Amino acid sequence: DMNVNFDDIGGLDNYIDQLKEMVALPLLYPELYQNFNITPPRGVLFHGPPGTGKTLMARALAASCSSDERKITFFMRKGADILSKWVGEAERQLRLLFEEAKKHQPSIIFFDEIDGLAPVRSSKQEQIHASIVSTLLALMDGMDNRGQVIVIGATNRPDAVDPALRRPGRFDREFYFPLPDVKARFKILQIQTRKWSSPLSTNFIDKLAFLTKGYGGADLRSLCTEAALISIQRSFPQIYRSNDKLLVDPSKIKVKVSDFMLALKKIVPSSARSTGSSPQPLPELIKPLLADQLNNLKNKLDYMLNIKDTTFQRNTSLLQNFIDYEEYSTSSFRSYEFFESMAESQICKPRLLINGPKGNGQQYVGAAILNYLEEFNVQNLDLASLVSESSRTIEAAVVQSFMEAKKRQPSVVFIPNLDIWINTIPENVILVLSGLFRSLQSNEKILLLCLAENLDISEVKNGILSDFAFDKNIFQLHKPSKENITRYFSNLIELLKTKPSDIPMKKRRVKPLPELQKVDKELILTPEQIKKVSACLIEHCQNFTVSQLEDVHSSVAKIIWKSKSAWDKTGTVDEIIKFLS
Amino acid sequence: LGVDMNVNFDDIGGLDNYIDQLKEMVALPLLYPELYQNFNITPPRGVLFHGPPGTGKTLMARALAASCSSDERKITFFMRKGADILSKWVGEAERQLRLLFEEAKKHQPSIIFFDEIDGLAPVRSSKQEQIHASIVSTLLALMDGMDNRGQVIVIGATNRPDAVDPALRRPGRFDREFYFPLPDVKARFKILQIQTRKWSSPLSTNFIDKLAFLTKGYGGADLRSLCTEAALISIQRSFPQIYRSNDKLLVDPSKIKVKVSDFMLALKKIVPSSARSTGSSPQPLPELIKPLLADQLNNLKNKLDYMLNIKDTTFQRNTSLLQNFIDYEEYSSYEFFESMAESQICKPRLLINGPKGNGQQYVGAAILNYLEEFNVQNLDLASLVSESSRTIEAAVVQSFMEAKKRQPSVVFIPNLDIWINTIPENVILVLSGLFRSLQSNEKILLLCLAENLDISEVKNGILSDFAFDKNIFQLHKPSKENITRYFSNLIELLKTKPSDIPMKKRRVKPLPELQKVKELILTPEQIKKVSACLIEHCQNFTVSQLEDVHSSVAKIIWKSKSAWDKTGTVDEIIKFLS
Amino acid sequence: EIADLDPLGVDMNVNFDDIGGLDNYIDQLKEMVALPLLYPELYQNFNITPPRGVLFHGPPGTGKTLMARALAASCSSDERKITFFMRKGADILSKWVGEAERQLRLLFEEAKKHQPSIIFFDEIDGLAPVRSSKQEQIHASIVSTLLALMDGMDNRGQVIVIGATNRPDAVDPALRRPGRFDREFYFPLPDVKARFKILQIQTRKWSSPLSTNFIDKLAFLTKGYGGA
Amino acid sequence: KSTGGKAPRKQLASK
Ligand SMILES: Nc1ncnc2c1ncn2[C@@H]1O[C@H](COP(=O)(O)OP(=O)(O)OP(O)(O)=S)[C@@H](O)[C@H]1O
Ligand SMILES: Nc1ncnc2c1ncn2[C@@H]1O[C@H](COP(=O)(O)OP(=O)(O)OP(O)(O)=S)[C@@H](O)[C@H]1O
Ligand SMILES: Nc1ncnc2c1ncn2[C@@H]1O[C@H](COP(=O)(O)OP(=O)(O)O)[C@@H](O)[C@H]1O
Ligand SMILES: [Mg+2]
Ligand SMILES: [Mg+2]
């Protein structure tokens, strides 16, 4: 309970506007919204997983009640503090709360934890809750058509509220409150970080966004809390063993990145579900190896899926369009059908087969492409998510995946490891999917994206993937070139010429602690050795794919890190030149 | 006689990070609230202890309850369970919860400990009575309306985390979740050393090293029971006249010393809680075959050291972060050293391949015992076709799914030659494609053991799609030094007189009735006549044939153990090995 | 008294004058509920009993629930209401064996008690699936209780039973019988004329409603749409 | 799953 409003709720801006236009603006401007006879809802249910922001949205709506009286009166009740030991005061108090809601006309009643007030009536149910449901239903049916009282109710278990209140004329419009996605977690982490004395760069907030698949806003708040506490611990470890208050300056405590990496393992994943593929941009180490090929792929996907001018039609919220952009100004039906049928005619049948050698970074390229298509809907058809056995056969699971891709356009149907998918998934399932793609209009944005290792091009011209349109849409991943391999190993050689007075490590605390108040050497490494080891690294990894380049990199990084503390890196260069033989 | 109530924090072994975190959250918000205001954060007021039975949860709550009642400022401990909350009247359970929280706010520096909290606060269900969902709702409300200064701490131990309601386990209500694991070898050493601390004749350090090496799978309760039954076996053999006497005979307690044989006898008569209904933990190399394999196994422990960075990273095992911050200074935007440190792990695979036999069950158990921090995932058919109707693929994919979320992990396939014939083609394709969907820096060891596998069809073949390229071990047969050191414990059994055996010797001299209140005939040319042909018989033998020969000769030597003339034992051995 | 026994409180702002494109089923529904209440002298002359059961089946958002609610608010007048019970096959306690039979018997007791009644089952194949199916969770005793509790031949009274479903295949073929569900009505995705009629219904209470030509264009551009 | 319940809360209600 604080003075909390919006601009604190990240990743749910669209829902607030949808709720404001559904709830707040029809209650506020009936001169506008009664012109079209659209009735405001009697009951609106916020449901979702725990920690997803559902009490925040009602608290922010009640700070939107922080306005002048007789407008948007807000009542804040729970699934408790209504129910009592007596037999009447619960139902009498509910009738009275609704009568005071009618008394101030435009009014909202919010029931946080509505499963506490309205559980399922059965024969293990109490009488007093069953009568609370029996009066709340009759009060909701008593509320008039000219809707001026709106009852919002929140639950984290929606099929544990009583079924009666979900019937028409009751709590019938729902808002699902999911766990946040990556940009939503980025905004939430920014929101938690905002008012710190020493700031946090936006790249680290993006990395912490990509590390927390499964984290609600409560989880990200407590992750920041434990990061602050780990930083206070490492900055002043003497305030912990004191039993008396020490004079500590709170300005020298800065929450670093190592504190966040310790708070990541100090925080329980809370149904993270880190399974299968994750859309994630190409990692910084292999980014020299697959940057230009991924750029060619991104340009080919822009031409194919028309992403250069839509980016979901320059819309993710319609409200920001209607204030910044001036519109173009019934003879407009023929014009709008013409320019819409020409805008949808850009998309024919999207199909991309990304072929490559064995172990040429396809698991990185596919994840970076699915990070590039964030505004799409990904339906992964890999083997581990089809044989996950949800009490259905895999034909049914393929068919339902295609249905969900077809419902939520623009979407991708992402098949990684295509040459393994061909031999593993049965032939009639591949023919079912081929029929599902033949029964598709040529104006539907369902990209069929397939990544293969060493797939024989005969199988897509006259084999089982021939009835998939992979005619001119084969991208070949090349093995990376000499410039890419050179820039790949330049970071390794930069790690080599790095002095042991610059490599962070943990030696013993040989100095005493400050015991607070109670209230000049060169790395011996010649440039000819650097040039020779660069030439040997380039000459060894000739026509290497990305995986066998990563192997050479891992081995040489092991060698370099073994002689980490040496000041004369000659037995390092001798080990490295000897290894590449 | 009974269990303690003044246990201090030094009687708890193996959980030092959690002791430091509990001390932090009971002391630091009381003294320095400005640090919780400088950063805009609220100190955590809720902990959930969870772990296997007998691992330290009620012990740490007891130690904290004793620490609450010693110092110059007094923290009030409030102990509850489901019995003294649940009432048979309408609205009386929730009233008792509210009286607890109000009384703890009144005595404001306060701990509230709910033990077996899944029984007090189960997952809310409409197929249960309304009192349990009502108690969960009242608890959620009372936790959401606490003091908001770190004054009332709420600690709960559930033994099973899944049973508790997910609304209570979200940050805001129970912020921290302390996982009390089964102790590893340093923790088991420290626990056993705590148990054998007030003993008059002490235990050594090398023996507790051996004793913590052999007790994998034990909780702290199982190790305390190991010292208890070891001590009672010592009392039993030191003074067995106690057990047939209905009145108190005088004994001398200083004449009782717990022997190594008594501990080794107590190890046989004790099943830990983790194995009391299940299969026991993977054991190390058994003591007889350590000559035949250990040096070869040591080569494996080097090859698995330069491919996983074992000893370099795991030097801090559930240790206190606070003592690491006190003991080691930081150097103090430049986290590409994280990227090169992650770059040392490329995709770690190991195929330990050898002849038919050759102790590969022992080697696999030894390696899985050596990697106790890793999460092993067993893809042998004893577990894949175990829970039936589930399907091998839903088991194999699930097994890979727990191998890529709880990293470091080991995907363990023993009998790989049998596995790639008795496992459906799709599982290998689903597993091979699941492995090549991983990033290269991701610590999932693919450990595979095979007897007489075709190395030409692992470059090609079904295992072509795994990177068994230059990380393929070779378990060659034991060598003559190792076979000779192996059989040189069998010659020691030949050199025992029948008066040297600790076997069942009769009592002629009866019980001391307490105060109430020759030469072995073994020629040294026979003692190498045995050994030269014993080594000559075991030519290019594997580990299994060697221990079969050892078993036969040990039967022959053991049946003539009552005799001092061992010539008729020698010629039977020479006749057998021929 | 403690069960799901509440009447769904209907609004009189839903009638057949707000339904588009389904006039045959409305005319067949007048002789089922409204005319036996209004003209009981004529049904007694042939000693006939009207069909007490009908299965609404069709794709989602085509107006099966709307047809039932308008049926309730059609002959609820002349101080003679139609008590509307609406249940669903997606309830958590619907597959609760032991409890679900008690709830169904109590629902049919309370529907017999408020004599002109309508029971509407929103997803009847969730409640009465095919007993010869291949999922393990199937309660045959629930379906036999639903079979014997509804009876258009045994004179319970003026209780109309309505079931709604997407396709009548998934419903038990024991429930598609002259005693239980006499009639089945297919509620289709509306065609161009019925989409014009629905879009004329959805805009007739505006300030400046759409023109006829504008509505015709909207009906054409909404191919594949239901009324919802 | 079908199991039954406690005879309902007495509601003493005198104090
Ligand atoms: N989108 C968000 N942005 C910022 N903070 C968030 C967000 N979502 C959650 N939080 C934080 O998480 C806390 C808990 O959020 P709540 O809204 O109380 O969760 P909840 O939906 O009520 O979950 P239950 O069902 O009550 S357990 C809030 O007080 C915020 O501090
Ligand atoms: N880490 C430990 N260090 C020392 N003694 C331990 C340790 N863990 C357990 N013990 C001993 O085992 C006894 C029982 O352990 P408890 O902690 O009471 O069991 P528990 O952890 O509460 O688990 P459950 O779920 O109640 S069976 C303690 O009283 C100690 O004597
Ligand atoms: N055929 C129709 N004619 C008029 N309105 C319709 C029609 N179909 C749907 N609607 C509108 O859509 C709303 C919801 O449709 P609904 O009856 O719930 O579909 P279903 O019965 O398939 O669940 C109705 O309240 C009604 O206003
Ligand atoms: Mg809430
Ligand atoms: Mg306990």
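Throughout, chain B uses Swiss-Prot numbering, with the displayed residues spanning 404-735, 755-939, 1318-1378 in order.
Yeah, the Cβs are placed from backbone N, Cα and C, and that goes for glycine too.
Per Swiss-Prot, these features apply:
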BINDING   B:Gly454, B:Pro455, B:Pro456, B:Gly457, B:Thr458, B:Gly459, B:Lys460, B:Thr461  ATP binding site
MUTAGEN   B:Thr445 to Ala  Severely decreases phosphorylation, causes a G2/M transition delay, and leads to sensitivity to 6-azauracil (impairs transcriptional elongation); when associated with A-11; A-67; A-94; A-212; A-230; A-241; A-259; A-285; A-304; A-369; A-370 and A-380
MUTAGEN   B:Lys460 to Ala  Increases YTA7 binding to the HTA1 open reading frame outside of S-phase. Increases localization of RTT106 and RSC8 to the HTA1 gene locus. Increases nucleosome occupancy at core histone loci. Decreases transcription of HTA1
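Everything Swiss-Prot records as a feature, shown here on the structure.
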residue  : record               : Cβ within 10 Å
B:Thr445 : mutagenesis position : 17
B:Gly454 : ATP binding site     : 20
B:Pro455 : ATP binding site     : 19
B:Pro456 : ATP binding site     : 15
B:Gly457 : ATP binding site     : 22
B:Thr458 : ATP binding site     : 26
B:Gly459 : ATP binding site     : 27
B:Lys460 : mutagenesis position : 25
B:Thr461 : ATP binding site     : 17
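Among the recorded positions B:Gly454, B:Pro456, B:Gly457, B:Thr458, B:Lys460, B:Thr461, none has a Cβ sitting under 8 Å from a Cβ of chain A.
Among the binding-site residues B:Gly454, B:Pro455, B:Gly457, B:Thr458, B:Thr461, the residues whose Cβ lies under 6 Å from any atom of ligand 5 are, in sequence order, B:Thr461.
Those recorded positions from the list B:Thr445, B:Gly454, B:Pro455, B:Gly457, B:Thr458, B:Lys460 that have a Cβ under 8 Å from chain D Cβ atoms: none. On a Cα basis, B:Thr445 (mutagenesis position) lies 26 Å away from B:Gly454 (ATP binding site).
Residues B:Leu462, B:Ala560, B:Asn562, B:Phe583, B:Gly622, B:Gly623, B:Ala624 surround the recorded ATP site, their Cβ atoms falling within 8 Å of the Cβ centroid of B:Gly454, B:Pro455, B:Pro456, B:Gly457, B:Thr458, B:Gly459, B:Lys460, B:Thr461, which are themselves excluded. Between the CA atoms of B:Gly457 (ATP binding site) and B:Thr445 (mutagenesis position) there is a gap of 32 Å.
Counting in whole angstrom, B:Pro456 (ATP binding site) lies 32 from B:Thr445 (mutagenesis position) by their C-alpha atoms. Each residue contributes its Cα atom, and for B:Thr458 (ATP binding site) and B:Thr445 (mutagenesis position) those atoms are 30 Å apart. Among the binding-site residues B:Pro455, B:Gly457, B:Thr458, B:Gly459, B:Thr461, the residues whose Cβ sits under 6 Å from any atom of ligand 2 are B:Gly457, B:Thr458, B:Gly459, B:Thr461. Here the Cα atom of B:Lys460 (mutagenesis position) is found 25 Å from that of B:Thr445 (mutagenesis position).
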